[PDB]
Amino acid sequence: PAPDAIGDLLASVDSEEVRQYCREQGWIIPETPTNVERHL
Amino acid sequence: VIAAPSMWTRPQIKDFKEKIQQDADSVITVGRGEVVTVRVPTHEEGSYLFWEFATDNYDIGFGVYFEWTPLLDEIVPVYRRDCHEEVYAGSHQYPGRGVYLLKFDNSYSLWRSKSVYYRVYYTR
């Protein structure tokens, strides 16, 4: 499963169901951000 | 040479917010006039970054900058998108080793805080 193919998939058809399928298939890995900056 | 990002939307906001509250804190409360910046570093194995975000009652400023490894390239220019109506999503290929800057800009908002539901993925 090439990355650009995963992108075209999520772009063309997108739902929580597809997001979870890609996740379960390891096609996409969830990521927690390292830092969150704030400012005014 | 930097590749243009992909950007789209999907109609289900409710299913999104429901699952985001499920997973983690993962909700940024943006104060009046405040600008939050989420730093997402690039992964060596990873080719691609995927972002999703939505808001409760109002729009918010959103854009994406790429910081190298301090030069800054503009991936997604910061504009006001309506995420309260629907979920905004997008993706971008890695220009190289660096860090992605996800901008949530409430600056224009005098009286209103913004609750931002967001999620991030990467391939490979």
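Note that chain B carries Swiss-Prot numbering, so the residues on display, from first to last, are 368-436, 474-528.
Backbone N, Cα and C define each Cβ position, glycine as well.
B:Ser511 to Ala appears in Swiss-Prot as a published mutagenesis result, with the remark: Partial loss of PI4KB- and TBC1D22B-binding. The secondary structure of B:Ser511 (mutagenesis position), as reduced to three states from DSSP, is coil rather than helix or strand. On its own chain, B:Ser511 (mutagenesis position) has B:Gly400, B:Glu401, B:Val402, B:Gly428 as residues at least 6 apart in sequence with a Cβ closer than 8 Å to its own Cβ.
Record note (Swiss-Prot) on the mutagenesis of B:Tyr525 to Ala: No effect on interaction with PI4KB but loss of interaction with Kobuviral (Aichi) 3A protein. Loss of ability to sensitize PI4KB activation by Kobuviral (Aichi) 3A protein. Sequence-distant neighbours of B:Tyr525 (mutagenesis position): residues of the same chain at least 6 apart with a C-beta under 8 Å from its C-beta are B:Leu416, B:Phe417, B:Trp418.
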DSSP three-state assignment (helix, strand or coil) for B:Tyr525 (mutagenesis position): strand
Across 37 unmodelled residues, the distance in Å between the CA atoms of B:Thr436 and B:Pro474: 8
